Amino acid sequence: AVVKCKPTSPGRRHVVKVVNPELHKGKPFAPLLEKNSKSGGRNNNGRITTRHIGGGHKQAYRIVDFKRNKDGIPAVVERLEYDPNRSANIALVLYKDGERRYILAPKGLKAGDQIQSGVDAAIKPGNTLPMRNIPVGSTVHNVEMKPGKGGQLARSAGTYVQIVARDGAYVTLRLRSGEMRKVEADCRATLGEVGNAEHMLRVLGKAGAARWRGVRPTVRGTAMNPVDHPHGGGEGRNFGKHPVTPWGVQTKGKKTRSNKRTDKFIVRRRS
Amino acid sequence: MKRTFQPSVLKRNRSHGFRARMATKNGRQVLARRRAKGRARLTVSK
RNA sequence: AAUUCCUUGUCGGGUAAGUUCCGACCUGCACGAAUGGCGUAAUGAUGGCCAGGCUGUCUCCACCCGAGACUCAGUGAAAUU
RNA sequence: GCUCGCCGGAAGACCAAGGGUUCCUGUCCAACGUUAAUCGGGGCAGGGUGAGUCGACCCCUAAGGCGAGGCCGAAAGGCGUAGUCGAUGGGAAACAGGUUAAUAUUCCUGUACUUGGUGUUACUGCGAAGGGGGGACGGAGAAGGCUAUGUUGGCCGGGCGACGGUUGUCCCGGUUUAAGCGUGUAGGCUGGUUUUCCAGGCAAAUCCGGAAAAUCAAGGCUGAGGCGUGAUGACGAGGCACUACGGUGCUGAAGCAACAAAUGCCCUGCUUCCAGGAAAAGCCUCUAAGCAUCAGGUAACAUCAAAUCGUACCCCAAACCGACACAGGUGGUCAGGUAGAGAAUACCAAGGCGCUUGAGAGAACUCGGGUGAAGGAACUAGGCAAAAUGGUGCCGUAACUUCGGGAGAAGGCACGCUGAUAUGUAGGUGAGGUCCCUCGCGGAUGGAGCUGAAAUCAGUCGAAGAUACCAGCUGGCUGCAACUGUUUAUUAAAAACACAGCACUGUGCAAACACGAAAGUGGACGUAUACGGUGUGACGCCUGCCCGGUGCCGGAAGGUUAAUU
RNA sequence: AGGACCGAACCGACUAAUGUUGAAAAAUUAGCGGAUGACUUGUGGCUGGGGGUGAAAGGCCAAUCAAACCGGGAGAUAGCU
């Protein structure tokens, strides 16, 4: 739920929390854990390549099954767990043969539910089938751009895609950004949507909260000298030039898509 | 007031030690120059 | 007005007397709406102004307790010319 | 040698880092020491560092480094796989007493423990570069049970007072003892045992995981402290004699109880929250290829081995970093008494020091302080500086407000000592006795002894009872920024920089973008509720008109237009 | 519960005096701010000069920074002293 903190101190007045009592209260599954060291935005040359990255809380990586290639073996949901590596939640599922795995949590999934994958699976949320066996106009998530590679689209807290039409070996989908793209009719997808739609209502409330996430402060650019940024300085506040990045690019409408290997799968860009 | 030189034997050997100088082409040229001049101590090893 | 040149603008408040301060007037030399406009409780080793208490800050300085300055013995510099 | 003064959460004690003989003894006073010097961290000579258990080496790995082949690059060279290095982390074992001028958990005495090699005996499915378990982990908060440690009584030895009193409710000192082994308590966690089956753990599996039955209600794991033993020992105030008055030898009393109590231990526990909290080996366990009268595995006994290097001394300082015997800087551990909330503050214990020029005088002026008649900011750019306020309990407290605040608003009253209530109260702790029991480190009852607030009443001394150190000045109007934070190391701490929030815009994943001649890496083991760039800057009410100019985003008839031909 | 409150250790540097051939090439004395967090600290590691890093001052990169230090071209050039 969404709860507003009381103003007992400056720093808690504007804080809004998201709480879910269904999440597991304990340690995660050790066999599916891995180490994950921070980088600070620096590459193998030791230079900063992405600014505003550094610090934060220590985190461990959970291995999530984005392929869902266990066909014909039903599985049951054990519990929902908190994942610090992503905005959405994850669920621990136990198969009949005795195997355990992590999957993304759909909208209305809870402990005790059953899931299955393959071509003969039922049309229920949480089930994974090739898009060729999905009725047109259905809502799915965790879609693969290539057969077998794994899901890559609609993986955020509350994202989903809709199947619009199917002509031949390809199908047409409308992505969350409004783009119309077509993919082969052999990529697997999962019914439903990701079940953390309230994640967007959180309010950090103070500067320290952002530092916990690993985000470092941003310097505007008009506050620097001309030797550092094109926006430079001046006696007071002047800014007598068109907005531009560091390194000199516009940032107010200029497009930067130059692939040319795609655009045979793009129908309408967006907007 | 804290001054610039804070001694540390481990860091001294890793930065200017004999093996550090022999691990790079430019480092080996430093030894050649000092040998030609006749220095009694080539490095800071001891 | 952190913006007003003429300017200590004019009127009112505070003082025996106020180029500063507070409230109004509008003739805005040259305010103005995200290089944001107008308000705002709390917060500040932040700018301006007025009171009570308090005092050597002052009228106007006096005395006293210690370390130097002064004399004796030992050691023994400096800028400059 | 006797007095005086100073430090005592250090100016005491033990180390790491760093230094490298500064350590102890004899001898010397030229130079060095801001003076003299018989003295010294100075000159010269000799002496001193003893380990199976402490540390390193060693086994294992983090960030990261190097990197056979390999990929890439004019050359040099760059990145990286298999591997191999790399602690600031994980991994077997020793305690007390005595002893040197200088070393000791290392030497000596007493009593222990750990890991391996070989041999013998009995009983035996042993086996890995593979599987599983374990190792293995956050912040904050709360309560209980303990110890270190302290105080008082008891006990033992000694004492009877330089000046009134001091044979008692008087004074001084001591009252100490480990590892190991046995017992398994306060307390924490988990139901246990047997049979059968299975798409999982790359092959396999009696192990792990999953499913279905039977059968019982207590089995197992972890765990401070206490008690016993260790100990007929060791230590021990005081004595008795020798004594080159440095100190050497022998002997040896009491050695108990109660109360208070940690920031240390039980606790890697318990409760709770969101920001969701290393790796690998040692260790335990199951099997494959193989080997089975072998080889190996378990147990007892005997025996051998445990190498090599460091060990002196300083270590908040005269020995390290600052050119100096320099008001500077430097990480970890130990934590006594009275008062006190306290590791603040004042005076002290153990212990250590008076800081390497002195002696006189008692002018101006300078530096650091104390007091002041009458006035009380008249000083000055400005209350700069100084003075003043200062504790606990109770009563009481405005505008405004985002309803939390403002607020300790402002202001007012009471504080010592003695006796009584009560020969020491409320409370805390808890012996003896008795009762029951699966009798045990048990339960109930029981209350001796010990410890000890606060309040009321009466009396009493001083000018003054939060008496010293310690310890908020308060109120009214207003500009700017919401707030906690950040910044010109060495003249600027601010209205500047961040900030939560808001908007525009780019980006469909081999993403945009950034570092790279390239390979590749970051973004991200993320996927539009995501990521990058730009402006604004909590919150409340709002954000109007203009697309000619410049930029950006679309369009296609026509005009102009490169290499090439 | 809290980038909550008072206040030592610890980390900072707002005011005044002294010092200015200083005890010290930035310190001392009396006051002052934060003190469970965007906190502070030990050991080791990575980023190299038209480059790094920067809650942004042209700050910092070994007492040196509007382009570090060392060697070389080099006896650069100087219508000027």
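So for chain A, numbering is Swiss-Prot's, and the shown residues are 2-272, in order.
For all residues, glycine too, the Cβ spot is worked out from N, Cα and C.
While the structure shown retains the original residue, Swiss-Prot records the mutagenesis experiment A:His230 to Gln with this note: Loss of peptidyltransferase activity in reconstituted ribosomes. No change in rRNA binding or assembly into ribosomes. Taking Cβ-Cβ distances under 8 Å and a sequence separation of 6 or more, the neighbours of A:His230 (mutagenesis position) in its chain are A:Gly222, A:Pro247. Classification of A:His230 (mutagenesis position) by DSSP places it in coil, neither helical nor stranded.
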